[PDB]
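Asks: Input: one structure, supplied below.
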Amino acid sequence: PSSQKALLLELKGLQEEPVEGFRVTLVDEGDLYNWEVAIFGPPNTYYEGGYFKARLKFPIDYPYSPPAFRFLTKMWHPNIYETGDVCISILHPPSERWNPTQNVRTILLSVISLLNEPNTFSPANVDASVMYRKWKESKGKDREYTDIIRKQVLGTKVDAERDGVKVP
Amino acid sequence: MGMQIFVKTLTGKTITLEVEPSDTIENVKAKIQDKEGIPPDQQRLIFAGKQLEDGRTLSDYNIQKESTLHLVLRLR
Ligand SMILES: COCC(=O)N[C@@H](Cc1ccc(-c2cc(Cl)cc(Cl)c2)cc1)[C@H](O)[C@@H](O)C(=O)O
């Protein structure tokens, strides 16, 4: 099938050229439709020092149909569900909606964007959306949003130690 | 001074730019509009996991000679 060749190619290209702060691996080698994403929060952000885990699941017809992106790590964010599912336009049926030209490198870059600048117009979590808008509008005077972010990050150190990963 | 930086589009295209460390992000998007016609308000530039803010400068991010930025678009 074209799927399996397509996926194998994006894999080698992602491993030969990573997206900074993301690491790509198969859950099980010899299944290309399910991936593990290791994600490292950047320095001088509230995600600093943090280690995060997500999974990608690819349909039989990829890249005709968009894959699913879900966090294993628990994340507080206007565009992330309770389940860990990311709501991002490019994963639903301009370059922000899904079509056969799109690829994984693009999805990742799009998520980084979404981590940096949440979509507060059509959020999946509006409690987090309200809280973010409050944090923003207050020019940092409100610490409620940021305190939550710090804690989850601090928690991830247990995941790193448990996985044997050294956090740069 | 003299320095070039590279900007990668979602299509794989590498755009080469002539810049100064004193240049803001706002006017590097100006640089980009000039070549690609993409309006600066929908442009987003990513470096080391960070989306750079308009009104900061390349120097404040310590972006040195020949660093490659990644472009992404946002309407809203
Ligand atoms: C509410 O703010 C949360 C936060 O930390 N936001 C940052 C952007 C930001 C930058 C990078 C990511 C980021 C990037 C990657 Cl590649 C991975 C992860 Cl987990 C997060 C997240 C947010 C802001 O610069 C924030 O520091 C600030 O100084 O206002």
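Going by Swiss-Prot, the residues shown for chain A are 7-99, 110-184, listed in order.
Recorded method is X-ray crystallography, 2.6 Å.
Backbone N, Cα and C define each Cβ position, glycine as well.
Below, the features straight out of Swiss-Prot:
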{"type": "MUTAGEN", "residues": "A:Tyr70 to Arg", "note": "Loss of RBX1-binding"}
{"type": "MUTAGEN", "residues": "A:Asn85 to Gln", "note": "Inhibits both mono and polyubiquitination of NFKBIA"}
{"type": "ACT_SITE", "residues": "A:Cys93", "note": "active site, glycyl thioester intermediate"}
{"type": "MUTAGEN", "residues": "A:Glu112 to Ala", "note": "Inhibits both mono and polyubiquitination of NFKBIA; when associated with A-108"}
{"type": "MUTAGEN", "residues": "A:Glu133 to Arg", "note": "No effect on activity, when assayed in a Sic1-SCF-cdc4 ubiquitination assay"}
{"type": "MUTAGEN", "residues": "A:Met147 to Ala", "note": "Inhibits polyubiquitination of NFKBIA; when associated with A-143; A-149; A-150 and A-153"}
{"type": "MUTAGEN", "residues": "A:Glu153 to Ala", "note": "Inhibits polyubiquitination of NFKBIA; when associated with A-143; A-147; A-149 and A-150"}
Asks: To the nearest Å, how far is the Cα of A:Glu133 (mutagenesis position) from the Cα of A:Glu112 (mutagenesis position)?
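Replies: A:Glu133 (mutagenesis position) and A:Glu112 (mutagenesis position) have their Cα atoms 15 Å apart.
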Asks: Select from the recorded positions A:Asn85, A:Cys93, A:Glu133, A:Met147, A:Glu153: which have any Cβ-Cβ contact with chain B shorter than 8 Å?
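Replies: Filtering A:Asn85, A:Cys93, A:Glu133, A:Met147, A:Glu153 for a Cβ under 8 Å from chain B leaves A:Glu133.
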Asks: Over a break of 10 residues, report the distance between the Cα atoms of A:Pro99 and A:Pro110 in whole Å.
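Replies: Distance across the unmodelled stretch, Cα to Cα, is 11 Å.
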Asks: When you measure from the Cβ of A:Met147 (mutagenesis position), which residues in the chain that are at least 6 apart have a Cβ under 8 Å away?
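Replies: Set apart from A:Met147 (mutagenesis position) by at least 6 residues yet with Cβ under 8 Å, we have A:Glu160, A:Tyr161.
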Asks: Cβ distance under 8 Å to A:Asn85 (mutagenesis position), same chain, sequence separation 6 or more: which residues?
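Replies: When sequence neighbours closer than 6 are ignored, A:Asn85 (mutagenesis position) has A:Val92, A:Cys93, A:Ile94, A:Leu130, A:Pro134, A:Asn135, A:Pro139, A:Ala140, A:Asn141 within Cβ distance under 8 Å.
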